[PDB]
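Written out below as structure tokens is the structure these notes cover.
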Number of protein chains: 4
Amino acid sequence: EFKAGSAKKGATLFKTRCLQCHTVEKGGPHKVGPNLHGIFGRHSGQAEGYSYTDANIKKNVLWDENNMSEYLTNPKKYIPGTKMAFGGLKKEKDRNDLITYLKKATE
Amino acid sequence: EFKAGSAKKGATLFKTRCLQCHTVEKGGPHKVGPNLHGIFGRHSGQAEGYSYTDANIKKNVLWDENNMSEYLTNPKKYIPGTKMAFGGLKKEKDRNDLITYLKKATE
Amino acid sequence: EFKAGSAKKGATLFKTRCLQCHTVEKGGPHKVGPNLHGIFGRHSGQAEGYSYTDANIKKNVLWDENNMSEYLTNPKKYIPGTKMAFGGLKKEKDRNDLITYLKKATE
Amino acid sequence: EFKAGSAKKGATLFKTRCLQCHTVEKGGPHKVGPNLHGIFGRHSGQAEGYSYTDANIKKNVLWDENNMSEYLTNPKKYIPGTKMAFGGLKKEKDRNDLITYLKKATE
Ligand code: HEC
Ligand code: HEC
Ligand code: HEC
Ligand code: HEC
């Protein structure tokens, strides 16, 4: 149940918590995790060049601001068996800010 | 088609041609290429902690002495689009010796 | 470092120093060396149908006018272990003229 | 292949990735690495008071914005056997920004 926030703060959140494993630019490299360009409006596990786990592809969730917020609260609880090593942004304002940035940075 | 050979000579072949990108010990580090412990009897692209290419995971070949010999003759021809930069041991005795060592060194 | 020059002179340079081992036309044959069509903007060792050395593929240099000039000064010094038997065009005006021609002849 | 960028950002890139081993001011001290004043337009290994490796002097590359960008992508791949312990700025924008600063800071 997403509500938009500060994209400037979300940039700092992404750079500190996600940038180590992910890239956002169109046609960026796949670090530990896959490139996230065009992640919104795309099924889970459909990034070319990345070897996803069975769980990530089987979830087949069409990413949007609402299910992304649920995913980022507890990645393991949302997709059990995900290789993404991340506890989760537990504050709702954090997820809202991060997703606000991620929406523009990946379109 | 594999035939066993000199494991002492295969160690020299591995150390000169593979050691720069690969490690064999149980729980070794992932250099340019992945750690090869337990490579035999395991699917291609199933080493933990390594980011494989799309081609290497898609091949899904269960490694054995025979398909490894074919792979090491021409890695690009066997798995088209592999990031492993290696032309290939073209002599059959070289592949047999290297695989003889690699079998013991990775079990 | 690269500066454009006489493409007419570069054609004479290519025909006298490179044409024996290389072809430039789209879909030309691989003589002693590989076909050079689309060499610019492509990684080193990515020509289809040619067996490159380990050194040429491992260099993985994205060819451009600047690194080509450095390569053509001393091919062995730039890519140690290259099977290309060529000392190198030591004059800068020579490399500039040759690359000026090679840019149009291979696009 | 160099294109100019942000010298303000390049100052931050140099201070975070290079300042530990290098100094830029005219007549600065040689830390782990040599002083880089007047590095552009000078041959590799010609800084007074510094003990370079055999590989760094043997490369004898006349430094410029283009070959520096290639060097900073992968120092070991460019000069094999360099004692400079640095993986390399893999983003092109980062090399462009750093070199833009380094050009003014070392002249
Ligand atoms: C490395 C330790 C990671 C950190 C920190 C973050 N992510 Fe992650 N991500 C990582 C991996 C290994 C994977 C693959 C998951 C699998 O099991 O296959 C992912 C995946 C994602 C996805 C899904 C993409 C898709 O299905 O197409 C998303 C949306 C994602 N990661 C987002 C994300 C964000 C926003 C992060 C910071 C809060 C973040 N990740 C951190 C590895 C790592
Ligand atoms: C670095 C330039 C390499 C050299 C030399 C050798 N290998 Fe390689 N290897 C390298 C990479 C980057 C990869 C990843 C491939 C990909 O596209 O994902 C590999 C992979 C392998 C594998 C497959 C492992 C698996 O699928 O689990 C094997 C079996 C392997 N390498 C073996 C091997 C041997 C025996 C070598 C010397 C003859 C050798 N490699 C050299 C990088 C490099
Ligand atoms: C035959 C004796 C050669 C002459 C004369 C020239 N080239 Fe060469 N070239 C030759 C070989 C055998 C190879 C393969 C190198 C290897 O080790 O795999 C090459 C390769 C090149 C490349 C690299 C192509 C790529 O990596 O895709 C280039 C750009 C190239 N050759 C250019 C070139 C030019 C411009 C020449 C005349 C000045 C020239 N070559 C001469 C063999 C021979
Ligand atoms: C210490 C761990 C280093 C870091 C981080 C960086 N550099 Fe480096 N540099 C270091 C050493 C030990 C050397 C000597 C190399 C040798 O083998 O002799 C160097 C050298 C250079 C050079 C070459 C200078 C010359 O040949 O005159 C350049 C241009 C250089 N270093 C640049 C540079 C930049 C821009 C860095 C940050 C991105 C950087 N270095 C980091 C040690 C270390």
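Residues displayed in chain C correspond, in order, to Swiss-Prot positions 3-109.
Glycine is no exception: its Cβ is also placed from the backbone N, Cα and C atoms.
In the three-state DSSP reading, C:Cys23 (heme c binding site) counts as coil. For C:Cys23 (heme c binding site), applying a Cβ distance below 8 Å and a minimum sequence separation of six or more within one chain yields C:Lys33, C:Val34, C:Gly35, C:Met86. Annotation comment: Swiss-Prot describes C:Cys20, C:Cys23, C:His24, C:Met86 as heme c binding site, evidence class experimental evidence.
Under the heading of mutagenesis, Swiss-Prot lists C:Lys78 to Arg and annotates it as follows: Loss of methylation by CTM1. Over all protein chains present, the Cβ of C:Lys78 (mutagenesis position) has 14 other Cβ atoms lying within 10 Å.
Most Cβ neighbours within 10 Å, among the binding-site residues C:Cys20, C:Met86: C:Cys20 holds that distinction in the structure as shown. For the heme c site listed in the record, the two most distant Cα atoms among C:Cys20, C:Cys23, C:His24, C:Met86 lie 11 Å apart.
The Cβ of C:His24 (heme c binding site) lies under 8 Å from the Cβ of C:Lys33, C:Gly35, C:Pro36, C:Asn37, C:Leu38, each of these being in the same chain and 6 or more residues away along the sequence. Counting only the Cα atoms, the space from C:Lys78 (mutagenesis position) to C:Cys20 (heme c binding site) is about 16 angstrom.
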